[PDB]
Amino acid sequence: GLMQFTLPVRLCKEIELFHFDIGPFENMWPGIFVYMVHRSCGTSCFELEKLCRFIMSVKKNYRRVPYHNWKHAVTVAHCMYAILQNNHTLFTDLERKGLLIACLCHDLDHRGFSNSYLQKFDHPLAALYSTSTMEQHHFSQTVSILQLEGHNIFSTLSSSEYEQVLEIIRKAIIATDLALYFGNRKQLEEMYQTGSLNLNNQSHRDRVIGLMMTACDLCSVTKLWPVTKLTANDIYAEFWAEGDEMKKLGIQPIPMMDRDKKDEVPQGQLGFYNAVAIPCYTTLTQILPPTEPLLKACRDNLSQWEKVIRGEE
Ligand SMILES: CN(C)C(=O)c1cnn(C)c1C(=O)Nc1ccn2cc(-c3cccc(F)c3)nc2n1
Ligand SMILES: [Mg+2]
Ligand SMILES: [Zn+2]
């Protein structure tokens, strides 16, 4: 009740900024998350003991992979916290409850492999879930952990509020399938440009929450350049391991997954910023103007990748 989390001064100030890095002290990440829920949602949103038990079982269900790990979960949750805190009045009580949880859970039990690799390998998950294979798994793992004894952080919601928050979580997690982002952003672009975008329309809110999820999930590209550049190393460590696994199935991998083509990374990121990242943060800033610092940081990083290509670093 009277028990607040507090962070050291530098973290207390910098955690409010979009470009905050959660740091290398793994043991501080649970407290950072609880801090964010308490300011985002309230000290009454969750029972502390259940929330702490939930966080620790979520952590145990992330694997020791280079990029899709517990540090990514907490990093994606912080980007959502910064969006929510910069857009105080736009979101419901249930949305603030659901979205930080959705971000912490969004890659539960990730193995470091794409949906395509699972399908090419003929993994059992690819027979259970024919599209958004890993994302349906992540939602399945979230419900599993919510059903463990002492882990129902939503216990005080009515039946219909509980059903609504699990549906916010399910859609938010499915929306992190990047295959779905291209069409979602295009529809949001048309709706904003023709002035049909309506935040009282639930299917429009679902789209805007979806785009928030892509924006949070890709948030490596919105950090300060030394963070962006070092995170890219972990991202490619996974891509290249998947490429090795493609070659063991007798399949030439795409260039981004082939370690033999490491020298073209700079030109690859450049393509990714122009095709995905810039469009994403551009359309998010049109809908939610106070997210502009994500777009500005993305543009700063694109210019750094252009500098790498020119041999200026
Ligand atoms: C930074 N960030 C978030 C990510 O990179 C990120 C996070 N998840 N996903 C899925 C991505 C993603 O799609 N990134 C990409 C996309 C296309 N690419 C093409 C190349 C490439 C091409 C030729 C040679 C070469 F070496 C690399 N590199 C790429 N990286
Ligand atoms: Mg994912
Ligand atoms: Zn993710």
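Residue numbering for chain A follows Swiss-Prot, covering 724-1036 in order.
If you check the header, you will see the structure was determined by X-ray crystallography, 1.9 Å.
Heads up, the Cβ atoms here are built off N, Cα and C, so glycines get one too.
According to Swiss-Prot:
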type	residues	note
ACT_SITE	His791	active site, proton donor
BINDING	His791, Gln992	3',5'-cyclic GMP binding site
BINDING	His795, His829, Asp830, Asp940	divalent metal cation 1 binding site
BINDING	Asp830	divalent metal cation 2 binding site
MUTAGEN	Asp830 to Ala	Loss of activity and of zinc binding
MUTAGEN	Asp830 to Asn	Reduces activity 1000-fold
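Features per Swiss-Prot, on structure.
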| residue | record | Cβ contacts under 8 Å, 6 or more apart |
| --- | --- | --- |
| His791 | active site, proton donor | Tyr785, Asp830, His833, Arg834, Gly835, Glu961 |
| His795 | divalent metal cation 1 binding site | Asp830 |
| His829 | divalent metal cation 1 binding site | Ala796, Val799, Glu858, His861, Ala895, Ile896, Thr899, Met936, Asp940 |
| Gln992 | 3',5'-cyclic GMP binding site | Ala955, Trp1028 |
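There are 22 other Cβ atoms within 10 Å of the Cβ belonging to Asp940 (divalent metal cation 1 binding site).
Checking the recorded positions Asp830, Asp940, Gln992 against ligand 3 with a 6 Å cutoff on the Cβ atom leaves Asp830, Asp940, in sequence order. Closeness to ligand 2 is met by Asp830, these being the recorded positions among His795, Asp830, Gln992 whose Cβ falls under 6 Å from the molecule. In three-state terms derived from DSSP, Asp830 (mutagenesis position) belongs to neither a helical nor a strand segment and is classed as coil.
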